[PDB]
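S.K.: I'd like to ask some things about the structure below.
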Amino acid sequence: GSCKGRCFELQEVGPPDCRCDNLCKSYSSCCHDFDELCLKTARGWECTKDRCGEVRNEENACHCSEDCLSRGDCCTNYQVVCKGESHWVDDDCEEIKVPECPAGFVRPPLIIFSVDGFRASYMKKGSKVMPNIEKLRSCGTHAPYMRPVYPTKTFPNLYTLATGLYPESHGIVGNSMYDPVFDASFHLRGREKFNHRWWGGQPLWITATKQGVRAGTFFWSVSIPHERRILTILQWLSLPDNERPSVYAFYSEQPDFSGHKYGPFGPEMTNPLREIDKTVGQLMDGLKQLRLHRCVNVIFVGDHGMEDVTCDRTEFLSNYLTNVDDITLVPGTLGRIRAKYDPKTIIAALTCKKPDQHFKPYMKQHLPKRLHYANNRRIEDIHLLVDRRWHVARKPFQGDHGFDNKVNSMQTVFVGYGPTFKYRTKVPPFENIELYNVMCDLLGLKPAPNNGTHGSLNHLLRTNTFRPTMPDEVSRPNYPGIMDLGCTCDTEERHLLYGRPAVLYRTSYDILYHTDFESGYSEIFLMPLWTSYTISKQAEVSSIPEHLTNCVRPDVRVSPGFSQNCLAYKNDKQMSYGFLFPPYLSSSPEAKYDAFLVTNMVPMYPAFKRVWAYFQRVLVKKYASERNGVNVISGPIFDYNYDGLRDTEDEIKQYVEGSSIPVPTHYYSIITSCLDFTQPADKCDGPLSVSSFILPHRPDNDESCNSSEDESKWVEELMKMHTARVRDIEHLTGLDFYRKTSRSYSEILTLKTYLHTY
Ligand SMILES: *[C@@H]1O[C@H](CO)[C@@H](O[C@@H]2O[C@H](CO)[C@@H](O[C@@H]3O[C@H](CO)[C@@H](O)[C@H](O)[C@@H]3O)[C@H](O)[C@H]2NC(C)=O)[C@H](O)[C@H]1NC(C)=O
Ligand SMILES: *[B-](O)(O)c1ccc(COc2ccc(/C=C3\SC(=O)N(Cc4ccc(F)cc4)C3=O)cc2)cc1
Ligand SMILES: [Ca+2]
Ligand SMILES: [Zn+2]
Ligand SMILES: [Zn+2]
C-alpha cells in the first residue's frame, strides 16, 4: 500500500489496492505517500552555478549531482550550467536524414505537443518572442494554418485528432450534451464524463496497444505541473527496451485561459506566449542532454482559434420566441433547442425578423453538408448558427470560440519536426481529420476505419510507408443506338478532359453523346448521374427563344419505359423541371435542340429555379473569362436519412405525384481549370485548380433574407456558404472522379480534399 518504486506506473492496479498513476487524482484513489514520493517541489526546476557539484538528497525535485546522468533525473539546464554547453535553440540548423537512435530502438518515438486556443496568426509575432517555436517552424515542415472541426470547442476537437472521425461518428458532439436513450447528461464538471459509454470509435492509444506497441498515458491530472509532465516523459525514455513506450502526449491549458480574459489583440497576450516557448525549450534541451534530439519525431498542434467577443453584443430569445420558459437551450457561440410543443412554429418565429439579425435558424438536415453535423441521437433538431464576434442567450471576458470552422479567426497551427518529416519545406493548409492516418504511419500501425483520405498527406514526409491505389469499377456502361409521351416541341475527349467517372455500385446505366455535352443516364432513377461540358473564354451566351420555352423532345436511344414524362409535371401542383446542361451556352441554333431532350430533364421546384438559372446564364461565363476556360460536371444527390452516404431505392421518400420519378435532396457541381491561368483549360501542362458546391433542393428561399431583391444581390453569397470538397460529392453519389490524368495519384488526393473558402 505504498508508491515506493511505483511512481507514474504504466499499468493500472486495483480495486481495492491504491494506485500510483497520473490518473488516480481524478478518480480519488491514490495512496497517502503518493504526494510525497511522486510529487516533489524542493529547490525548483532550475540548476544554478552554486548548486553544481552537490551530494544527492532524496527530497529535491530535479537532481544536480554527477550520478544523475546514469539515473535519468537531471534538471533541464544541467549540461548548460554545470558542464558548460549551449542551448538547443542557439545551435545552427542541420539536416536529419537517418534517425540517430541508440542500438535496441525498434521505431523512432513520437511526442504530441497539444496547445489550447493557439490562433494561427500568433506565429506572425517576432522570433525574439518565441525563439524555440520559430526554429521548429523554419527547420522542419509547417503549414500556414489548419482547419478544425465544428463545433470549434475543446472536447470535440481533441478527440477528433485521436480517432480521425467526425463528432457525429465518435459520439462527442460537444462539451455539454444529452442522450435520450441513457436519459443522462454529459458535462464539463461532473463524474458522468468518466463513463466509457459516451466515448466511441477507436483512439490512437488503443490502436497501438492492440498491435503490440506500448502507449503511455494521454490524460493528465490538473494538479500535476507542466514541468513535472516534461520530466516524466524524459524519465520514461530512459527505461529499458522491454519497458519503455513508443508514443507520448503533452497538454497545455494556455494560451486559451489568458486569451478568453484579454482578447486576441491585447498587449497582455505577450507574456503567456513566452512561457509556452520556455516549456518547449525545456523539452528540446532535455532531448539534447539525453542525445535523443536527432531520434524523436515532434508535433506542435492546436485545437481552435480566438475571436473578440464581449457582453454588449448578445442576442436574446425572449425578444423573438413565444414562451421561452418551456424550452432548454445550449447557449454561446452556437445554439441547440429542445423541450422540457411544435418545432414548425419555433423556426417560423426566428426567420428574418430583425434587419441586422446576428443568427440563422436551421433544422439539422438543412445545415451546409461541409459541416457534417446531423446523424446522431445526441444532436438536437433545432440548430442556430451564430455570427463571428457575437453570442446568443435565452434571457438576461473579451474572447470566445466555437463558431463555423471556415472562419479566419478559428484557424489553428501545425509544425512537424524530426527524421521522418521533410527538411526546410512548407506545405499548404489541411484539415485535422487527416492527422490520425499520419500518426499511424509514423509508428508503423494499420489504422482503424476513419474519415480521412489515406495518401492525401504523403507530401509531408520524406519516407512514405503507404502507397494509395484506385478503386475498381463495379458497373460497366452500355452504348445504345436507335429504336407521346405528353411532351411537345415546335472530339468527345474535349468535354471529358480528366477521364469518365467510374460507378462503384450495382446498377444499369448508359453513355450518351452530344455536340455540346456528355452524360451517364441511369435507367433505375430515370435521369443522369453526371453531365460533362467545357466552356472557353471566347464563348458567348445565347438567348432562349419563345417557341422553345415549353419544348421537351423524346430520345431515340432510350426506351419509353425507362424515361421521364411531361404529364407527371403537369399534374404535380408543386413541381416543375430544369436542365443539367444550359441551353443558353450552345454552339449553333441547331445544337440548341440537343439541350431540350427528355434525357437531360431533371425535377426542380419553381423557387429553386431562380438560383439554378442565374448560375447557368450569368455565373458560368464569368468564371470562364477569369480562369481562362472551365470544365463543369453536375448532377443530382439523394440523402433522406442524413448519414452523408448514397441512398438506396428503398431509402427514397419522395416521388413526382402519381409516378416513379425520384426527387433529389441536393444538386452538385465541380468547376476545374489549369492552375497556371496564362494557359487554357484544354492546354494545361502541370497542376489544376478546383471549386465545388452542394446546393439544397428547397421549395422556398427562406435561408436568403434578401431573396425579395434581384438575383445579383443574394445568389452568389448562398453558393459560397454551400461550398464543398470533391470527396464530399463522392460519398453522396458513389462515383470516382479524375481517372485519366498526366499527374500523380497523391496530387489527385490532395485536390479532392481542397475547400475553397473565399
Ligand atoms: C465516416 O467513418 C465512419 C467509420 O468508418 C462511417 O461509419 C460506418 O458505416 C456504417 C454505415 O453508416 C455503419 O454500420 C454498418 O452497417 C451494416 C449494414 O449492412 C452492418 O452490417 C453493420 O452494422 C456495419 O457496422 C458502421 O458501424 C459505421 N461506423 C461508425 C463508427 O460510425 C461513416 O459513414 C463515415 N462518414 C462519411 C464518409 O461521411
Ligand atoms: B475549451 O473550450 O477551450 C476548453 C473546455 C474545457 C476545458 C476543461 O479542461 C480540460 C482539461 C483537460 C482536458 C484533456 C483532454 S480531453 C481529451 O480528449 N484528451 C485526450 C487527448 C486527445 C488528443 C490529444 F492530442 C491529447 C489528449 C485530453 O487529454 C480537456 C479539458 C478546457 C478547455
Ligand atoms: Ca443515405
Ligand atoms: Zn480548447
Ligand atoms: Zn476556451
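Here chain A follows Swiss-Prot, giving residues 56-395, 402-457, 470-556, 563-569, 591-592, 618-883 in order.
Per the header: X-ray crystallography, 3.2 Å.
Cβ coordinates come from backbone N, Cα and C, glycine included.
So Swiss-Prot lists the following for this protein:
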- 98-142: domain 'SMB 2' (DOMAIN)
- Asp171 to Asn: Abolishes lysophospholipase D activity (MUTAGEN)
- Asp171, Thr209, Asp358, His359: Zn(2+) 1 binding site (BINDING)
- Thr209 to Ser: 15% of wild-type lysophospholipase D activity (MUTAGEN)
- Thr209 to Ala: Abolishes lysophospholipase D activity (MUTAGEN)
- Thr209, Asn230, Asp311, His474: 1-hexadecanoyl-sn-glycero-3-phosphate binding site (BINDING)
- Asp311 to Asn: Abolishes lysophospholipase D activity (MUTAGEN)
- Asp311, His315, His474: Zn(2+) 2 binding site (BINDING)
- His315 to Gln: 20% of wild-type lysophospholipase D activity (MUTAGEN)
- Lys430 to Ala: Impaired secretion. No effect on lysophospholipase activity (MUTAGEN)
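So that I understand the layout, could you describe where these features sit and how close they are to other parts?
M.R.: Sequence-remote contacts of a segment are chain residues at least 6 beyond its ends whose Cβ falls under 8 Å from one of its Cβ atoms, and for the domain 'SMB 2' (98-142) they are 282, 285-286, 289-290, 292-293, 336-337, 340-341, 343-345.
Under the DSSP three-state reduction, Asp171 (mutagenesis position) is assigned to strand.
Packing around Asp171 (mutagenesis position) is summarised by its Cβ count: 19 other Cβ atoms lie within 10 angstroms of its Cβ, all protein chains included.
A 10 Å cutoff on Cβ-Cβ distances gives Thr209 (mutagenesis position) a total of 19 other Cβ atoms nearby, all chains included.
Secondary structure from DSSP puts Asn230 (1-hexadecanoyl-sn-glycero-3-phosphate binding site) in coil. Listed in sequence order, the residues of the same chain lying 6 or more apart from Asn230 (1-hexadecanoyl-sn-glycero-3-phosphate binding site) and placing their CB within less than 8 Å of its CB are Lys208, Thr209, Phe210, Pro211, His242, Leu243.
The secondary structure of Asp311 (mutagenesis position), as reduced to three states from DSSP, is helical.
All chains included, 16 other C-beta atoms sit within 10 angstroms of the C-beta of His315 (mutagenesis position).
All protein chains shown were included, and the count of other CB atoms within 10 Å of the CB of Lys430 (mutagenesis position) stands at 26. Under DSSP, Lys430 (mutagenesis position) is assigned to coil, being neither helix nor strand in the three-state scheme.
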S.K.: Unmodelled stretch of 12 residues from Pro457 to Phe470; how many angstrom between the C-alpha atoms?
M.R.: 17
S.K.: Taking the centroid of the Cβ atoms of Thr209, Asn230, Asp311, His474 (1-hexadecanoyl-sn-glycero-3-phosphate site), which other same-chain residues have Cβ within 8 Å of it?
M.R.: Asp171, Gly172, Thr207, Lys208, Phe210, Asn212, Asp358, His359, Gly475
S.K.: Find the one among the binding-site residues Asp358, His359, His474 whose C-alpha lies closest to that of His315 (mutagenesis position).
M.R.: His474
S.K.: Between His474 (1-hexadecanoyl-sn-glycero-3-phosphate binding site) and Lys430 (mutagenesis position), how many Å separate their Cα atoms?
M.R.: 21
S.K.: Are there any residues at least 6 positions away along the chain from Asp311 (mutagenesis position) with a Cβ closer than 8 Å to its Cβ? List them or say none.
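M.R.: Expected: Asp171, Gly172, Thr209, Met361.
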S.K.: Under DSSP, is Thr209 (mutagenesis position) helix, strand or coil?
M.R.: helix
S.K.: What does DSSP give as the helix, strand and coil breakdown of the domain 'SMB 2' (98-142)?
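M.R.: When I sort the residues of the domain 'SMB 2' (98-142) into the three classes, I find 8 helix, 2 strand, 35 coil.
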S.K.: For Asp358 (Zn(2+) 1 binding site), just count the other CB atoms lying within 10 A of its CB, please.
M.R.: 26
S.K.: When you average the Cβ positions of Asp311, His315, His474 for the Zn(2+) 2 site, which other residues in that chain have a Cβ within 8 Å of that mean position?
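M.R.: So the additional residues around the site are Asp171, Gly172, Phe312, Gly314, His359, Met361, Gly472, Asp473.
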